[PDB]
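Chemist: Starting off with a structure, shown below.
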2 protein chains.
Amino acid sequence: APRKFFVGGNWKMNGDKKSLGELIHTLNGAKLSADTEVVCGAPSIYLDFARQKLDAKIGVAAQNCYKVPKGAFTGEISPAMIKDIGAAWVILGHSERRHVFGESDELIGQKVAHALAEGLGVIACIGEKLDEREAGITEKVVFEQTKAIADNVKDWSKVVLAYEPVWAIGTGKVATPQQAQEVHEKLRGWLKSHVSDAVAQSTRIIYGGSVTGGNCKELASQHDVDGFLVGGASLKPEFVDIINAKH
Amino acid sequence: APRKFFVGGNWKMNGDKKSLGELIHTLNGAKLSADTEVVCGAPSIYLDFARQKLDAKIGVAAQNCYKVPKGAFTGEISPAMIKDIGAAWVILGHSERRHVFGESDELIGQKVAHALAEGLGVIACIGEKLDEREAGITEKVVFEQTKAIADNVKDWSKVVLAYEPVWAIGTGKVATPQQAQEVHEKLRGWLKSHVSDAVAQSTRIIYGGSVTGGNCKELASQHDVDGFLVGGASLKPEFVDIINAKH
């Protein structure tokens, strides 16, 4: 019945071996709630190193992958490679991929289908831009993004949806608890009606966008917020407090 | 005064620890000519592994990087990370990045300037499509691509230019020796008039696109071909024959 609370840290394009080493030591030595599923998204060049150093209860995620196992795609990595080094998750459809690197809903869907077929878990990101929210079409936008993912998902047990409003990512402008709840509730209703009641009730829908130690507890108390995707604060000691937001 | 012959292997999106370990074991034990500079371009997720396992005389390259040292670029790596794991080269502007992933000349120029500022070597790729070649504008296209790079190079000592006709990549349609030589001497001539005589005589211009152990010797004996960028054949034992193309 109860969805396990989920906190992912997305380190983005940050770190070197020595500074990530220090972060990993802090996380390994910290008291992390046993009721939180924790996943760290490391830059591709440090995925191996991170999986080797992190305690086994912390999952490792890649920050992107491509949509076939192998081939003539200079610069890309595939789900087979991610699994080879022992990572169990991949983040797909991140806002930075969609808006800086031009990844379309079609390509993201194809990535989701492929990562799931290869046995990875997927954190699939959706979210509206500021102009979209101000025009009052948030629902339309997130439903459309969600549909593009859902059309490529057979088994939902390994999917986490991350609602991250683009205007809240890296800016410090966090969504209010009520803004986040309204969207998660609607998304969960979308799952009920377009997939099944059982998938709606078991799928984690996490919030991301300027989550800090200072604001996480009120966010986490909302009934449809199942955890967080944390960027900037995942590089700080306060990541520990976010993992422990329900305690 | 003579330009050191240069052979790069671009593994593209291929391999796992087992298969790459075997390849590396073969290269470390091979009878490799002392007069050839060799660089292996690994998938980002294996860069660390490859640098640890490959003999020090063999250089390691990233297959791509981004244009700043750090930040909110989920899925990207920077020159500082590449340096951190001990790789000394990056491949930029590869055909697959241009045509599959939409990287523009402007972006590639910025990546080049940044990689060089951080102290990496760059293997910068240019080349025309079939329809451009048949329309008689090969020269125009490669000069425009070369200028976007060159306007961003302060120090040519760590630059290698790679001419790869798009139509020869992965197709088995290798350029004839006279096709490659035509373009390479025109490029060297462009360098002489737009940069300097010293830069024209010391910059390696390497050919890529369906280079094999069977066709490499005739290409290598051309006066302005200084080596190769090898895709498909870099995953095979004949890669050693290519390295030894002048013997």
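Since chain A takes its numbers from Swiss-Prot, the residues it shows come out as 2-248.
Looks like X-ray crystallography, 2.0 Å, at least that's what the header says.
Placed from the backbone N, Cα and C atoms, the Cβ positions cover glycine too.
I grabbed these lines from Swiss-Prot:
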type	residues	note
BINDING	A:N11, A:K13	substrate binding site
MUTAGEN	A:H95 to N	Reduces activity 5000-fold
ACT_SITE	A:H95	active site, electrophile
MUTAGEN	A:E165 to D	Reduces activity 300-fold
ACT_SITE	A:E165	active site, proton acceptor
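Describe the structural context of each listed feature in the structure shown, including burial, neighbouring residues and relevant distances.
Modeler: Within the same chain, residues at least six positions away from A:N11 (substrate binding site) with a Cβ under 8 Å of its Cβ are A:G42, A:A62, A:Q64, A:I92, A:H95, A:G209, A:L230, A:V231, A:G232, A:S235.
Around the Cβ of A:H95 (mutagenesis position), 31 further Cβ atoms fall within 10 Å across all displayed protein chains.
Taken residue by residue with DSSP, A:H95 (mutagenesis position) is part of neither helix nor strand, so it is coil.
When other Cβ atoms within 10 Å of the Cβ of A:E165 (mutagenesis position) are tallied across all protein chains shown, the result is 25. DSSP gives A:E165 (mutagenesis position) a coil state; it is part of no helix or strand.
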Chemist: Do the recorded positions A:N11, A:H95, A:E165 include any whose Cβ comes within less than 8 Å of a Cβ in chain B, and which?
Modeler: A:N11, A:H95
Chemist: Please work out the number of neighbouring Cβ atoms within 10 Å of the Cβ of A:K13 (substrate binding site), leaving out its own Cβ.
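Modeler: Step by step: centre on the Cβ of A:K13 (substrate binding site), count other Cβ atoms within 10 Å, giving 24.
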Chemist: In whole Å, note down how far the CA of A:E165 (mutagenesis position) lies from the CA of A:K13 (substrate binding site).
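Modeler: A:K13 (substrate binding site) to A:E165 (mutagenesis position), Cα-Cα distance: 15 Å.
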